[PDB]
Amino acid sequence: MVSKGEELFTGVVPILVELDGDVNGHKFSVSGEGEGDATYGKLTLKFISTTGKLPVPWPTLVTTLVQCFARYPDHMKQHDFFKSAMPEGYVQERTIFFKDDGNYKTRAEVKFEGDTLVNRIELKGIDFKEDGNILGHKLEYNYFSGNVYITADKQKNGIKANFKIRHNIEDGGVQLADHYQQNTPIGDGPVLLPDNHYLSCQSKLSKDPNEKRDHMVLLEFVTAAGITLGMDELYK
């Protein structure tokens with residue numbers, strides 16, 4: 001059946017994101033506006049630095065700056081926890097370990113305000129090297145992909161997830177970021193607790209040529225995968 005959460009994502013939903021961040025004492029704020037189309041798992045957003053200059057590279061904030069917009073194939077629709085928690089929303093907590101560097105700890109509330117999907121985030125980064133790849137702004141600004149591996153967590157009535165992101169470095173190397181993640185529903189109603197699966201994500205980063213503030217234009221595609229259910233036998 002069309003469960004109640006999925007009904008809110010059949011069309012284009014406007015998106016607001018607000019992030020307060022503190023990395024090694026540098027405080028910043030990011031405001032993002034855009035839209036999501038879960039039918040195609042498509043995100044189009046523009047983020048602006050409102051406090052001033054970012055102490056960290058924009059690509060390291062991508063994974064933090066709304067997985068309820070993932071496209072779950074029909075045969076996987078019973079494993080979409082994120083939509084099933086709507087409109088009351090969910091709390092998403094993450095720890096991002098940057099290899100041989102500091103770590104982010106993020107707490108976000110994702111919920112509907114009227115017809116708008118809203119993501120309010122607080123981020124705290126610690127133990128970062130001053131001349132490292134993050135604070136030294138040594139990372140490339142282009143594109144990256146990710147496979148978010150999701151398992152259920154019925155004790156907290158939510159989900160857990162892990163993944164690895166490999167950010168290209170300007171010299172040619174790789175900055176590794178290990179994400180560990182937990183999501184818990186905000187309401188007390190029933191939610192879909194999924195079998196193991198993953199989200200294939202692709203993120204393209206660009207710049208508005210007319211924008212003079214520190215900003216990031218992001219185009220994202222997120223598709224659930226990892227469950228066949230026997231869709232191969234249908235065609236002999």
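Along the chain as shown, residues are numbered 1 onward.
When the header is checked for method, it gives X-ray crystallography, 2.3 Å.
A Cβ is built for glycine as well, from the same backbone N, Cα and C atoms used for every other residue.
Listed in Swiss-Prot is the mutagenesis experiment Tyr143 to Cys (Swiss-Prot position 145), annotated as follows: In mut1.9; shifts fluorescence lifetime from 3.03 to 2.74 ns. Over all protein chains present, the Cβ of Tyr143 (mutagenesis position) has 13 other Cβ atoms lying within 10 Å.
Per Swiss-Prot, mutagenesis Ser145 to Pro (Swiss-Prot position 147) is noted as: Increases fluorescence at warmer temperatures such as 37 degrees Celsius. In the three-state DSSP classification, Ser145 (mutagenesis position) falls within a strand. Taking the Cβ of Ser145 (mutagenesis position) as reference, residues of its chain lying under 8 Å away and at least six apart in sequence are, in sequence order, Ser200, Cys201, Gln202, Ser203.
Within the same chain, residues at least 6 positions away in sequence whose Cβ sits under 8 Å from that of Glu220 (mutagenesis position) are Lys42, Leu43, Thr44, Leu45, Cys201, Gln202, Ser203, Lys204. While the structure shown retains the original residue, Swiss-Prot records the mutagenesis experiment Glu220 to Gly (Swiss-Prot position 222) with this note: Suppresses the 399 nm excitation peak, leaving only the longer wavelength peak at 475 nm.
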Where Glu220 (mutagenesis position) sits in the secondary structure, as DSSP reduces it to three classes: strand
